[PDB]
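Worksheet: the structure to be examined is printed underneath.
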Amino acid sequence: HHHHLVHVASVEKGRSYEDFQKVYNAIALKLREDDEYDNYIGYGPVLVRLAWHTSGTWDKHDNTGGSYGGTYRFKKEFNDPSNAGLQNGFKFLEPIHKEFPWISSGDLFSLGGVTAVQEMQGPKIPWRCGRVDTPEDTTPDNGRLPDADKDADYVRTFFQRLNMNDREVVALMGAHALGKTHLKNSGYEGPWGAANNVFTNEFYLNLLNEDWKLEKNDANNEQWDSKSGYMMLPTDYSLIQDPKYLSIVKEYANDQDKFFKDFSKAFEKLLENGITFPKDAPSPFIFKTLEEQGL
Ligand code: HEM
Ligand SMILES: [Co+2]
Ligand SMILES: [Mn+2]
Ligand code: NA
């Protein structure tokens with residue numbers, strides 16, 4: 001059994017590193033300017049989640065979904081219950097897309113995530129251009145993004161569809177250092193940590209070090225809560241119930257640099273799943289932060 005859907009990366013006509021650095025800079029400047037959003041968390045976390053949700057529809061079996069097509073712009077995916085709240089990220093990106101109308105939707109959504117991680121002091125994420133918009137009938141159906149009310153076996157099985165192994169899964173879930181759950185979006189409420197617009201290994205430290213109590217929230221869903229005001233989803237808590245996940249959680253809690261390196265690889269892989277880069281395509285771009293540019 002096999003399929004023949006191939007998505008070849010095609011560089012936006014005549015564009016090079018300097019063009020994409022300008023898009024990065026525009027995103028980063030707006031992150032700095034529109035910093036009141038979500039009680040001064042800012043838009044960084046929602047842009048990371050947008051990049052992940054637009055990429056995380058991928059199915060390795062038939063190459064449907066994924067970042068290439070930019071299909072979140074279509075109402076079926078836009079209105080996926082799993083994507084509730086991402087509209088805020090999309091709205092943030094609208095004036096960026098207006099200024100740089102040549103960038104594909106896929107490139108913009110993925111670059112938004114890269115920019116957010118880097119501007120929030122995370123590792124450098126190499127990023128490749130060339131995603132090409134595909135039509136409305138290529139939009140994947142709802143239900144390909146993960147449920148939160150599940151255990152480690154669910155998590156492991158879920159992520160096999162994205163060709164992610166245990167280490168890649170645990171690394172990727174470290175992004176929950178950023179932002180928070182919002183009851184109206186997901187039926188869960190609260191942050192995973194304190195410094196939730198700074199990219200760190202705090203998710204792993206909190207998971208291991210806090211005193212967690214299994215509680216019911218105001219939407220009648222179970223979540224783990226600490227006296228510090230943090231929370232963990234059942235899927236997150238499963239990373240310390242499963243012995244193979246627990247070993248990796250401990251590794252990243254004890255070595256931020258290792259987490260950063262593994263996250264960077266896994267996040268680039270996530271954003272590139274399903275894309276064929278031709279042999280003569282440009283090398284991955286590593287963008288400078290605003291702080292690096294003195295901007
Ligand atoms: C089993 C896998 C996962 C589950 C079940 C899950 C679940 C959730 C849920 C329920 C929220 C709250 C949404 C809201 O109420 O606004 C959330 C937020 C978030 N997740 Fe995940 N997540 C998963 C994996 C990931 C991955 C792989 C990434 C990135 C690499 C990620 C990044 C984020 C970010 C950045 C937010 C914050 C959004 C904000 O503050 O606006 N998550 N996640
Ligand atoms: Co098939
Ligand atoms: Mn065939
Ligand atoms: Na400010």
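Indices start at 1 and increase along the chain as displayed.
Backbone N, Cα and C define each Cβ position, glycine as well.
Database features, via Swiss-Prot:
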- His53: active site, proton acceptor (ACT_SITE)
- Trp192: active site, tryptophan radical intermediate (ACT_SITE)
- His176: heme b binding site (BINDING)
- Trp192 to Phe (Swiss-Prot position 258): Substantially diminished activity (MUTAGEN)
- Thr54 to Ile (Swiss-Prot position 120): In allele 2 (VARIANT)
- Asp153 to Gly (Swiss-Prot position 219): In allele 2 (VARIANT)
Distance [Cα-Cα, Å, rounded] between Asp153 (variant position) and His53 (active site, proton acceptor): 21
C-alpha spacing of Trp192 (mutagenesis position) relative to the residue listed as 'heme b binding site', in angstrom: 6
Recorded positions: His53, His176 - member with fewest neighbouring CB atoms within 10 Å: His53
Residue, out of the recorded positions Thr54, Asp153, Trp192, whose Cβ gathers the largest set of other Cβ atoms within 10 Å: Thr54
Per DSSP, three-state class assigned to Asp153 (variant position): helix
